[PDB]
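Take a look at the structure below.
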Number of protein chains: 2
Amino acid sequence: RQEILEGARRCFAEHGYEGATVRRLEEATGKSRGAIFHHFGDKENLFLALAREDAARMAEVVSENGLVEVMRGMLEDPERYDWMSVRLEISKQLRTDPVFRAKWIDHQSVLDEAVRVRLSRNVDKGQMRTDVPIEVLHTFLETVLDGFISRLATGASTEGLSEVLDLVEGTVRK
Amino acid sequence: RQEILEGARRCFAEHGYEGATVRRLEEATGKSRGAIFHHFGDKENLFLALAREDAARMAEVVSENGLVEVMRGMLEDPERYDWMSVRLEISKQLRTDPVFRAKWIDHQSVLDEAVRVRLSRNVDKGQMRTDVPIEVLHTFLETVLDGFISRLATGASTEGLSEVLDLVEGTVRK
Ligand SMILES: [Mg+2]
Ligand SMILES: [Mg+2]
């Protein structure tokens, strides 16, 4: 299972979401079409399980330092850009396919909750600005994150990005 | 040609980039496979010409009010989300395919120049903060824009976004 997810993350990154064929998946994992669908059912579910893994990892990071720290980590990891692209191929599906949408959102919930807890702790400590509702701050942070993912996925340089993150953090602080 | 571009923008929005078949394109335009490839050569070029149109329109907006105004316009236009998605399907191609990359960047140059001119005028007027290099401000704005495109393309609500834009503008001002 862990073997399947690692290999599949590699396969999706290297070949894309449609290009991630049963053939390619067996090739990346060394397991069969049968033992892959056995755990997960279909491609979409294997995808969501990988998304949920990312979400749980990011959630731990957010707990320590925030969404800005997740973004800092992305600057340190250029090898993961290919996987980030995979993630962006699905957007119309995410927006219009209601069952898929709900599943995507549910698989992200650990992260969404970690971000809410973190911001709550910041507010409780008096560290965020209070002239802007916390929910606007939250949407701003999530927007910057999506921006980072997109730019990095599409081949932008890291340049000035660590300074952009300093600006982003400064923007939400008291 | 104008007939072809309008109809093709509709076809790409409704069916996606791969799903935008010759068959579908003729259907959206009322023109032939031959008269479509005649002007533009292939799908990719018809795509780039549409990207260049978007860039020229955005450039005019930026000239008047900035990138924040482009983003405000996106909140007023939910009908264009489908086209925005099309735009995100290509990301690995944009990042790794060097000829395609260069063509994409060239087709965006009118916008890139409009943003640089606008920021230059802001600086000349003393309206931007000067503790953060202008090029960091520029990357921050472009990051927010990519964020907007992504979030809106993937079915986020507009909620709090107009306030996020107020925050974004306030962040770069003196
Ligand atoms: Mg922080
Ligand atoms: Mg402005």
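Chain A residue numbers are taken from Swiss-Prot; in order, the displayed residues are 13-186.
If you're wondering, the header gives X-ray crystallography, 1.9 Å.
Positions of Cβ are set from backbone N, Cα and C atoms, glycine also.
Summarising the annotation, Swiss-Prot assigns citrate binding site to A:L79, A:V80, A:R130, A:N134, A:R185 and lists experimental evidence as the type of evidence. Here A:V80 (citrate binding site) comes close to A:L153, A:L177, A:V180, A:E181: these same-chain residues lie at least six apart in sequence, with C-beta atoms under 8 angstroms from its C-beta.
According to Swiss-Prot, the feature Mg(2+) binding site maps to A:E181, an assignment based on experimental evidence. For A:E181 (Mg(2+) binding site), the count of additional Cβ atoms within 10 Å of its Cβ stands at 16 [all protein chains shown].
Per Swiss-Prot, mutagenesis A:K43 to A is noted as: DNA binding affinity is almost completely abolished. Still forms a dimer. Look at A:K43 (mutagenesis position): DSSP puts it in coil. Sequence-distant neighbours of A:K43 (mutagenesis position) (same chain, six or more apart, CB under 8 Å from its CB) are A:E15, A:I16, A:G19, listed in sequence order.
In the three-state DSSP reading, A:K55 (mutagenesis position) counts as helix. While the structure shown retains the original residue, Swiss-Prot records the mutagenesis experiment A:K55 to A with this note: DNA binding affinity is almost completely abolished. Still forms a dimer but the ratio of aggregated to dimeric protein is significantly higher.
Here Swiss-Prot notes a mutagenesis experiment, A:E65 to A, with the remark: No effect on DNA binding. Close to A:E65 (mutagenesis position) in the fold, though at least 6 residues off in sequence, lie A:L17, each with a CB less than 8 Å from its CB.
Classification of A:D66 (mutagenesis position) by DSSP places it within a helix. The Cβ neighbour count for A:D66 (mutagenesis position), using a 10 Å radius over every protein chain in view, is 18. What Swiss-Prot notes for the published mutagenesis of A:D66 to A is this: No effect on DNA binding.
Experimental mutagenesis is annotated in Swiss-Prot for A:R99 to A, with the remark: Weaker binding to DNA. Annotation note: A:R99 (mutagenesis position) sits in a helical segment as assigned by DSSP.
Among the sequence features in Swiss-Prot, the mutagenesis site A:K104 to A is noted as follows: DNA binding affinity is slightly reduced. Still forms a dimer but the ratio of aggregated to dimeric protein is significantly higher. Counting only residues at least six positions away in the same chain, no Cβ atom sits under 8 Å from the Cβ of A:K104 (mutagenesis position). In the three-state DSSP scheme, A:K104 (mutagenesis position) falls into the helix class.
Under its mutagenesis annotations, Swiss-Prot gives A:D109 to A the following note: No effect on DNA binding. For A:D109 (mutagenesis position), no same-chain residue 6+ apart in sequence has a C-beta under 8 angstroms from its C-beta.
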Fewest other Cβ within 10 angstroms of its own Cβ, chosen from the recorded positions A:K55, A:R99, A:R130, A:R185: A:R185
Proximal residue to A:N134 (citrate binding site) among mutagenesis positions A:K55, A:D66, A:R99 (C-alpha distance): A:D66
Site extent for citrate (largest Cα pair distance over A:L79, A:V80, A:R130, A:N134, A:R185, Å): 14
For A:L79 (citrate binding site): intrachain residues, at least 6 apart, with Cβ closer than 8 Å: A:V127, A:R130, A:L153, A:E154, A:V156, A:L157
From recorded positions A:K55, A:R99, A:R185, the one whose Cα lies nearest A:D66 (mutagenesis position): A:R99
Pairwise Cα distance for A:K55 (mutagenesis position)/A:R185 (citrate binding site) [Å, integer]: 42
Euclidean distance between Cα atoms of A:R185 (citrate binding site) and A:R99 (mutagenesis position), Å: 30
